[PDB]
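Take a look at the structure set out below.
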Amino acid sequence: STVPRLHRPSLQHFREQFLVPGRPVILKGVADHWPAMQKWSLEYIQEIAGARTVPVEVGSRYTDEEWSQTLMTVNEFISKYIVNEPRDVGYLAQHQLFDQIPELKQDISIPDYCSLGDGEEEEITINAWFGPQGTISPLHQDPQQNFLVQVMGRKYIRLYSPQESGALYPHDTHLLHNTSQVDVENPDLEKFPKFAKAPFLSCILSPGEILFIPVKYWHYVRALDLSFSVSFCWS
Ligand SMILES: O=C(O)CNC(=O)C(=O)O
Ligand SMILES: [Mn+2]
(Lines of atoms letter the chains of each structure in order from A and count residues from 1; the text may use other names and numbers.)
(Lines give C-alpha, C1' and ligand atoms only; values in the text may rest on other atoms or scores of the structure.)
(Ligands and ions follow the chains in the order given, each with its own letter.)
Protein backbone atom coordinates (compact mmCIF):
# COMPACT_ATOMS: atom_id res chain seq x y z
CA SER A 1 0.00 0.00 0.00
CA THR A 2 1.05 3.66 -0.28
CA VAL A 3 1.76 6.02 2.56
CA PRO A 4 -1.16 8.41 3.02
CA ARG A 5 -0.72 12.12 2.19
CA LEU A 6 -2.45 14.73 4.38
CA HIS A 7 -2.40 18.47 3.93
CA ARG A 8 -1.45 20.32 7.15
CA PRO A 9 -3.32 18.08 9.61
CA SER A 10 -4.01 19.54 13.02
CA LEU A 11 -1.67 18.69 15.90
CA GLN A 12 -4.39 16.66 17.52
CA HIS A 13 -5.21 14.69 14.37
CA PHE A 14 -1.50 13.91 13.84
CA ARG A 15 -1.09 12.91 17.48
CA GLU A 16 -4.13 10.66 17.61
CA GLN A 17 -4.04 9.03 14.18
CA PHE A 18 -0.27 8.78 13.50
CA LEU A 19 2.06 9.60 16.41
CA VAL A 20 0.42 7.56 19.16
CA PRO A 21 -0.39 4.46 17.08
CA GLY A 22 2.98 4.69 15.24
CA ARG A 23 1.64 4.93 11.67
CA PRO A 24 3.56 6.60 8.80
CA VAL A 25 2.15 9.57 6.91
CA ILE A 26 3.34 12.20 4.42
CA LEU A 27 2.60 15.78 5.48
CA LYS A 28 1.91 18.23 2.70
CA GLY A 29 1.74 21.96 2.90
CA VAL A 30 4.19 22.17 5.79
CA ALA A 31 7.73 22.31 4.35
CA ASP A 32 6.72 23.61 0.95
CA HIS A 33 7.33 27.15 2.14
CA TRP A 34 10.77 26.62 3.63
CA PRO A 35 13.12 29.12 1.96
CA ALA A 36 15.27 26.09 1.10
CA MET A 37 12.67 24.89 -1.43
CA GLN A 38 13.47 27.76 -3.74
CA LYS A 39 17.02 28.70 -2.60
CA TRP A 40 18.90 25.38 -2.50
CA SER A 41 20.66 24.51 -5.70
CA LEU A 42 24.16 23.18 -6.19
CA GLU A 43 25.37 26.74 -6.78
CA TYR A 44 23.85 28.03 -3.55
CA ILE A 45 25.15 25.09 -1.57
CA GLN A 46 28.65 25.69 -2.99
CA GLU A 47 28.47 29.38 -2.13
CA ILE A 48 27.34 28.87 1.47
CA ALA A 49 28.94 25.52 2.39
CA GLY A 50 31.52 24.67 -0.25
CA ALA A 51 34.60 25.35 1.85
CA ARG A 52 33.40 23.37 4.86
CA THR A 53 34.60 19.83 5.76
CA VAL A 54 31.97 17.13 5.76
CA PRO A 55 32.00 13.37 6.34
CA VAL A 56 31.21 11.37 3.21
CA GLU A 57 30.20 7.72 3.04
CA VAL A 58 31.73 5.99 0.01
CA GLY A 59 30.23 2.76 -1.30
CA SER A 60 26.84 1.47 -2.43
CA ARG A 61 25.36 0.66 0.98
CA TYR A 62 26.73 0.98 4.49
CA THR A 63 26.47 -2.80 4.92
CA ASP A 64 28.92 -3.45 2.03
CA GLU A 65 32.38 -4.81 2.88
CA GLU A 66 33.97 -2.02 0.46
CA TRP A 67 32.17 0.83 2.28
CA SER A 68 34.12 3.55 4.08
CA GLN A 69 33.85 7.02 5.53
CA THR A 70 36.14 9.92 4.62
CA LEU A 71 36.36 13.72 4.93
CA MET A 72 36.43 16.35 2.23
CA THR A 73 35.09 19.79 1.50
CA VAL A 74 31.53 20.22 0.22
CA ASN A 75 33.04 21.56 -3.04
CA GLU A 76 35.12 18.39 -3.37
CA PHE A 77 32.11 16.19 -2.60
CA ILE A 78 30.04 17.92 -5.31
CA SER A 79 32.86 17.76 -7.83
CA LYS A 80 33.79 14.12 -7.24
CA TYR A 81 30.51 12.43 -6.36
CA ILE A 82 27.80 14.53 -8.07
CA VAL A 83 28.89 16.56 -11.10
CA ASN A 84 31.86 14.71 -12.63
CA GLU A 85 30.87 11.24 -13.72
CA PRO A 86 31.46 9.64 -10.36
CA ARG A 87 33.55 6.53 -9.97
CA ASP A 88 31.77 5.40 -6.82
CA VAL A 89 28.67 6.30 -4.85
CA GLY A 90 29.33 8.99 -2.28
CA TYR A 91 26.80 10.29 0.20
CA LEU A 92 26.91 13.22 2.63
CA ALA A 93 24.76 11.27 5.01
CA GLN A 94 23.56 11.77 8.56
CA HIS A 95 25.47 14.98 9.18
CA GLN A 96 24.50 17.87 11.47
CA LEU A 97 25.22 20.47 8.75
CA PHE A 98 22.90 23.09 10.24
CA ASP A 99 24.82 23.20 13.52
CA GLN A 100 28.02 23.57 11.46
CA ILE A 101 26.57 26.23 9.13
CA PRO A 102 23.98 28.35 10.95
CA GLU A 103 23.24 30.38 7.83
CA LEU A 104 21.63 27.29 6.26
CA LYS A 105 19.62 26.67 9.37
CA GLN A 106 17.75 29.88 8.45
CA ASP A 107 16.35 28.18 5.35
CA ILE A 108 14.51 25.39 7.29
CA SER A 109 12.03 25.15 10.15
CA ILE A 110 11.45 22.52 12.82
CA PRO A 111 7.97 21.08 12.24
CA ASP A 112 5.44 22.22 14.81
CA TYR A 113 4.46 18.56 15.26
CA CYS A 114 7.73 17.89 17.17
CA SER A 115 6.28 19.79 20.13
CA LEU A 116 3.94 16.77 20.64
CA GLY A 117 7.00 14.87 21.80
CA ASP A 118 8.10 14.37 25.35
CA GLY A 119 11.60 15.71 24.65
CA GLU A 120 13.10 19.20 24.61
CA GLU A 121 13.42 21.17 21.39
CA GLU A 122 17.09 21.71 22.28
CA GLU A 123 17.55 17.94 22.01
CA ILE A 124 16.15 17.58 18.46
CA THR A 125 18.90 16.61 16.06
CA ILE A 126 18.77 17.89 12.47
CA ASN A 127 20.64 15.90 9.84
CA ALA A 128 21.43 16.56 6.20
CA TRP A 129 21.33 13.80 3.58
CA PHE A 130 22.81 15.11 0.35
CA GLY A 131 23.91 12.91 -2.51
CA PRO A 132 23.57 11.86 -6.12
CA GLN A 133 20.96 9.72 -7.68
CA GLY A 134 21.36 6.15 -6.56
CA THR A 135 22.36 6.44 -2.91
CA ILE A 136 20.86 3.59 -0.89
CA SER A 137 20.27 3.44 2.85
CA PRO A 138 19.64 -0.27 3.60
CA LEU A 139 16.62 -1.30 5.67
CA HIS A 140 17.08 -0.27 9.31
CA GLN A 141 15.26 1.19 12.29
CA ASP A 142 16.02 4.21 14.47
CA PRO A 143 15.39 4.81 18.18
CA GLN A 144 13.53 8.16 17.84
CA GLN A 145 10.68 9.61 15.80
CA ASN A 146 11.73 11.14 12.48
CA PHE A 147 10.44 13.73 10.07
CA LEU A 148 12.29 13.27 6.77
CA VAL A 149 11.87 16.42 4.65
CA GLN A 150 12.59 16.25 0.92
CA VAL A 151 14.07 19.48 -0.48
CA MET A 152 15.75 18.50 -3.77
CA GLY A 153 14.99 15.44 -5.83
CA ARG A 154 12.93 12.34 -5.05
CA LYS A 155 13.39 9.24 -2.94
CA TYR A 156 11.84 5.77 -3.17
CA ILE A 157 11.09 4.66 0.42
CA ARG A 158 9.94 1.27 1.72
CA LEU A 159 8.53 1.00 5.29
CA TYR A 160 8.03 -2.17 7.39
CA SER A 161 6.31 -2.11 10.75
CA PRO A 162 8.22 -3.24 13.86
CA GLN A 163 5.57 -5.96 14.05
CA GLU A 164 7.25 -7.47 10.94
CA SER A 165 10.79 -7.59 12.48
CA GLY A 166 11.02 -11.41 12.35
CA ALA A 167 10.57 -11.35 8.59
CA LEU A 168 13.38 -8.80 8.25
CA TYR A 169 16.17 -10.94 9.66
CA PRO A 170 18.02 -8.37 11.79
CA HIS A 171 21.74 -8.84 12.13
CA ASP A 172 22.52 -10.88 15.21
CA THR A 173 25.38 -8.76 16.56
CA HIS A 174 24.46 -6.01 18.99
CA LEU A 175 26.14 -3.37 16.81
CA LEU A 176 24.08 -4.19 13.71
CA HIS A 177 20.87 -5.40 15.37
CA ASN A 178 18.85 -2.43 14.10
CA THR A 179 19.77 -3.23 10.47
CA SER A 180 18.21 -5.93 8.31
CA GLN A 181 20.28 -8.59 6.57
CA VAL A 182 18.00 -8.34 3.52
CA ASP A 183 18.51 -6.29 0.36
CA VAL A 184 15.04 -4.88 0.01
CA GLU A 185 15.04 -4.47 -3.77
CA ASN A 186 16.70 -7.81 -4.55
CA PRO A 187 16.11 -10.05 -1.56
CA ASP A 188 17.69 -13.49 -1.33
CA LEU A 189 14.42 -15.37 -0.87
CA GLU A 190 16.25 -18.70 -0.55
CA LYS A 191 17.99 -17.47 2.56
CA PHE A 192 15.30 -15.01 3.75
CA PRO A 193 11.99 -16.60 2.73
CA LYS A 194 9.82 -14.82 5.27
CA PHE A 195 10.68 -11.45 3.75
CA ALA A 196 8.62 -12.06 0.61
CA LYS A 197 5.26 -12.07 2.27
CA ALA A 198 5.97 -9.34 4.79
CA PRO A 199 3.57 -6.38 4.24
CA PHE A 200 4.90 -2.87 3.74
CA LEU A 201 4.14 0.67 2.73
CA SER A 202 5.99 2.56 0.06
CA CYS A 203 6.15 6.00 -1.47
CA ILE A 204 8.09 8.30 -3.72
CA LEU A 205 8.87 11.32 -1.54
CA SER A 206 9.01 14.55 -3.59
CA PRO A 207 10.23 18.06 -2.89
CA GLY A 208 8.24 19.87 -0.24
CA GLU A 209 6.89 16.65 1.32
CA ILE A 210 7.59 15.40 4.86
CA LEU A 211 7.59 11.69 5.69
CA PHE A 212 6.84 10.79 9.29
CA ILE A 213 8.82 7.67 10.17
CA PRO A 214 7.50 6.42 13.56
CA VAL A 215 10.08 5.38 16.14
CA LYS A 216 11.48 1.92 15.35
CA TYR A 217 9.69 1.70 11.95
CA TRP A 218 11.98 -0.07 9.52
CA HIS A 219 12.85 2.06 6.49
CA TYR A 220 14.80 1.69 3.27
CA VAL A 221 15.63 4.70 1.06
CA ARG A 222 16.92 5.04 -2.50
CA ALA A 223 17.51 8.45 -4.14
CA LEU A 224 15.96 8.64 -7.61
CA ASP A 225 17.61 11.97 -8.52
CA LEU A 226 20.25 14.30 -7.10
CA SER A 227 18.75 14.63 -3.64
CA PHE A 228 18.86 16.72 -0.49
CA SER A 229 16.75 15.69 2.51
CA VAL A 230 16.66 17.07 6.02
CA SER A 231 15.71 14.81 8.95
CA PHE A 232 14.49 15.87 12.36
CA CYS A 233 15.10 13.31 15.06
CA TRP A 234 12.88 13.81 18.05
CA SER A 235 11.06 12.18 20.97
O1 LIG B 1 17.65 9.40 3.42
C2 LIG B 1 18.26 8.36 3.57
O3 LIG B 1 19.04 7.83 2.71
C4 LIG B 1 18.15 7.62 4.89
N5 LIG B 1 17.48 8.37 5.89
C6 LIG B 1 17.33 7.87 7.10
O7 LIG B 1 17.65 6.66 7.41
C8 LIG B 1 16.80 8.75 8.17
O9 LIG B 1 16.44 9.91 7.88
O10 LIG B 1 16.68 8.21 9.32
MN1 LIG C 1 17.19 6.11 9.48
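Here, residue 1 is simply the first one shown, and the rest follow in order.
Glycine is no exception: its Cβ is also placed from the backbone N, Cα and C atoms.
Swiss-Prot annotations:
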{"type": "MUTAGEN", "residues": "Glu57 to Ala (Swiss-Prot position 238)", "note": "Loss of L-arginyl 3-hydroxylase activity toward RPS6"}
{"type": "BINDING", "residues": "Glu57, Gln94, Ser137", "note": "protein binding site"}
{"type": "MUTAGEN", "residues": "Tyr62 to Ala (Swiss-Prot position 243)", "note": "Loss of L-arginyl 3-hydroxylase activity toward RPS6"}
{"type": "MUTAGEN", "residues": "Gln94 to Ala (Swiss-Prot position 275)", "note": "Loss of L-arginyl 3-hydroxylase activity toward RPS6. Loss of peptidase activity toward methylated histones"}
{"type": "MUTAGEN", "residues": "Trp129 to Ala (Swiss-Prot position 310)", "note": "Loss of L-arginyl 3-hydroxylase activity toward RPS6"}
{"type": "MUTAGEN", "residues": "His140 to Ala (Swiss-Prot position 321)", "note": "Loss of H3K36me2 demethylase activity"}
{"type": "BINDING", "residues": "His140, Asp142, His219", "note": "Fe cation binding site"}
{"type": "MUTAGEN", "residues": "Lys155 to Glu (Swiss-Prot position 336)", "note": "Loss of peptidase activity toward methylated histones"}
{"type": "MUTAGEN", "residues": "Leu175 to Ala (Swiss-Prot position 356)", "note": "Reduces L-arginyl 3-hydroxylase activity toward RPS6 substrate"}
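Positions of Swiss-Prot features highlighted on the structure.
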residue: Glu57; record: mutagenesis position; DSSP (3 states): strand
residue: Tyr62; record: mutagenesis position; DSSP (3 states): coil
residue: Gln94; record: mutagenesis position; DSSP (3 states): strand
residue: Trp129; record: mutagenesis position; DSSP (3 states): strand
residue: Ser137; record: protein binding site; DSSP (3 states): strand
residue: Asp142; record: Fe cation binding site; DSSP (3 states): coil
residue: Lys155; record: mutagenesis position; DSSP (3 states): strand
residue: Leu175; record: mutagenesis position; DSSP (3 states): coil
residue: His219; record: Fe cation binding site; DSSP (3 states): strand
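Here the candidates are the recorded positions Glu57, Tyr62, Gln94, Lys155, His219, and by Cα distance the one nearest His140 (mutagenesis position) turns out to be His219. Same-chain residues that are not part of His140, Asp142, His219 yet have a Cβ within 8 Å of the Cβ center of the Fe cation site turn out to be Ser137, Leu139, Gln141, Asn146, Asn178, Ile213, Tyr217, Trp218. Each of the recorded positions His140, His219 was scored by the other Cβ atoms within 10 Å of its Cβ; the lowest score goes to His140.
Sequence-distant neighbours of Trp129 (mutagenesis position): residues of the same chain at least 6 apart with a C-beta under 8 Å from its C-beta are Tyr91, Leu92, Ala93, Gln94, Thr135, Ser227, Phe228, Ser229, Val230, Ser231. The recorded positions listed here are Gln94, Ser137; among them, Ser137 has the most other Cβ atoms within 10 Å of its own Cβ. Listed recorded positions: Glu57, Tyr62, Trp129, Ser137, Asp142, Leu175. Those with a CB atom under 6 Å from ligand 1: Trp129, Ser137, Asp142. Put simply, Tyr62 (mutagenesis position) is 15 Å from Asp142 (Fe cation binding site) when counted between their Cα atoms. Counting only the Cα atoms, the space from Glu57 (mutagenesis position) to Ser137 (protein binding site) is about 11 angstrom.
With a cut-off of under 6 Å between the Cβ and any atom of ligand 2, the mutagenesis positions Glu57, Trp129, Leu175 reduce to an empty set. Of the chain residues outside the protein site list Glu57, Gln94, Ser137, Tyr62, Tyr91, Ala93, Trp129, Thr135 have their Cβ within 8 Å of the site's Cβ mean position. Using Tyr62 (mutagenesis position) as the reference Cα, a 10 A cut-off selects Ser137 from the recorded positions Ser137, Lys155, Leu175, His219. Neighbour density at the Cβ, taken as the number of other Cβ atoms within 10 Å, is lowest among the mutagenesis positions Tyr62, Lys155 for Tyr62.
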